[PDB]
Amino acid sequence: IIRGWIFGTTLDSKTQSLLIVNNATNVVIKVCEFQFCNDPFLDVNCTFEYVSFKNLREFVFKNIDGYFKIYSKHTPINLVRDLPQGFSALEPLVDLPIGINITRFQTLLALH
Amino acid sequence: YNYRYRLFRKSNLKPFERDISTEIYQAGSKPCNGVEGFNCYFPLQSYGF
Ligand SMILES: *[C@@H]1O[C@H](CO)[C@@H](O[C@@H]2O[C@H](CO)[C@@H](O)[C@H](O)[C@H]2NC(C)=O)[C@H](O)[C@H]1NC(C)=O
Ligand SMILES: *[C@@H]1O[C@H](CO)[C@@H](O)[C@H](O)[C@H]1NC(C)=O
Ligand SMILES: *[C@@H]1O[C@H](CO)[C@@H](O)[C@H](O)[C@H]1NC(C)=O
């Protein structure tokens, strides 16, 4: 049900805002100078663009010198309440040359 | 005048950062909000090539 993120300043993308989406066949990435969702969803002008409980998915995002850097890891789990007590390290996914003044962010959920 | 430069005002621009308009940079204390007089309008020019 959890599927993506928006990063930027206004998040409406009237000025450049990053968007990252998983659609169960691909990951899709956009920065588009066009109006984004006002109350964000997935149904159950793009200066940069790219295309590729029992589970825990971990991510790190950082934004340095116009690059946006992503790390991740996937693991089994046996606790819903708190994060696991053990140690593990995330590994790099992608490193994106986007050049954007990110200060605020929001996750995306699928809706009926 | 098809060649342009956008900024000179105050809060400066980071290495490989990019900027595109939505609300007016004005040089002082005035709520200019579309006005183009003293301190007002974008710090945005065109070259006389
Ligand atoms: C990058 O974006 C931030 C906000 O997302 C801008 O920071 C504001 O700048 C004004 C002056 O221009 C300050 O009065 C505010 O206090 C700042 N707000 C925050 C939350 O820091 C910043 O100016 C932007 N820089 C560029 C060059 O786009
Ligand atoms: C996922 O995104 C790609 C690229 O936008 C698109 O071709 C594909 O049809 C999408 N998959 C689904 C299930 O909609
Ligand atoms: C498309 O982006 C440009 C800036 O690259 C902007 O001037 C233009 O108004 C945008 N179009 C829309 C419909 O927002």
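Since chain A takes its numbers from Swiss-Prot, the residues it shows come out as 100-143, 165-172, 186-245.
Placement of Cβ uses the backbone N, Cα and C atoms for every residue, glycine included.
If you check Swiss-Prot, you get these features:
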MUTAGEN   A:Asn121 to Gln  Partial loss of biliverdin affinity
MUTAGEN   A:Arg190 to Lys  Partial loss of biliverdin affinity
MUTAGEN   A:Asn234 to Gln  Increased resistance to neutralizing antibodies
VARIANT   A:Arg102 to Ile  In strain: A23.1
VARIANT   A:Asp138 to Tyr  In strain: Gamma/P.1
VARIANT   A:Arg190 to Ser  In strain: Gamma/P.1
VARIANT   A:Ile210 to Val  In strain: Omicron/BA.2.75
VARIANT   A:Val213 to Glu  In strain: Omicron/XBB.1.5, Omicron/EG.5.1
VARIANT   A:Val213 to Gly  In strain: Omicron/BA.2, Omicron/BA.2.12.1, Omicron/BA.2.75, Omicron/BA.4, Omicron/BA.5, Omicron/BQ.1.1
VARIANT   A:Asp215 to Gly  In strain: Beta/B.1.351
VARIANT   A:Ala222 to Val  In strain: 20A.EU1
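Closeness to chain B is evaluated for the recorded positions A:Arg102, A:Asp138, A:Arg190, A:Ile210, A:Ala222, A:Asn234 by Cβ distance, with values under 8 Å counted; counted residues in sequence order are A:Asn234.
For A:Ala222 (variant position) paired with A:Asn121 (mutagenesis position), the C-alpha to C-alpha distance reads 22 Å. For the recorded site, A:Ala222 (variant position), the DSSP three-state label reads coil.
Long-range neighbours of A:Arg190 (mutagenesis position) (same chain, six or more residues apart, CB within less than 8 Å of its CB): A:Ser205, A:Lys206, A:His207. On a Cα basis, A:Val213 (variant position) lies 27 Å away from A:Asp138 (variant position). Of A:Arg102, A:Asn121, A:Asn234, all annotated as recorded positions, the residue with the shortest Cα distance to A:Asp215 (variant position) is A:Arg102.
In the shown protein chains, 6 other C-beta atoms lie within 10 A of the C-beta of A:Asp215 (variant position). The variant positions near A:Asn121 (mutagenesis position), taking a 10 angstroms Cα-Cα threshold over the set A:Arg102, A:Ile210, A:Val213, are A:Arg102.
On a Cα basis, A:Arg102 (variant position) lies 18 Å away from A:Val213 (variant position). Taking the C-alpha positions, the distance from A:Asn234 (mutagenesis position) to A:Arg102 (variant position) comes to 23 Å.
Sequence-distant contacts of A:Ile210 (variant position), defined as residues of its own chain at least six apart whose C-beta falls under 8 angstroms from its C-beta, comprise A:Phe186, A:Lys187, A:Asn188, A:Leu189, A:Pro217. Under the three-state DSSP scheme, A:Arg190 (mutagenesis position) falls in the strand class.
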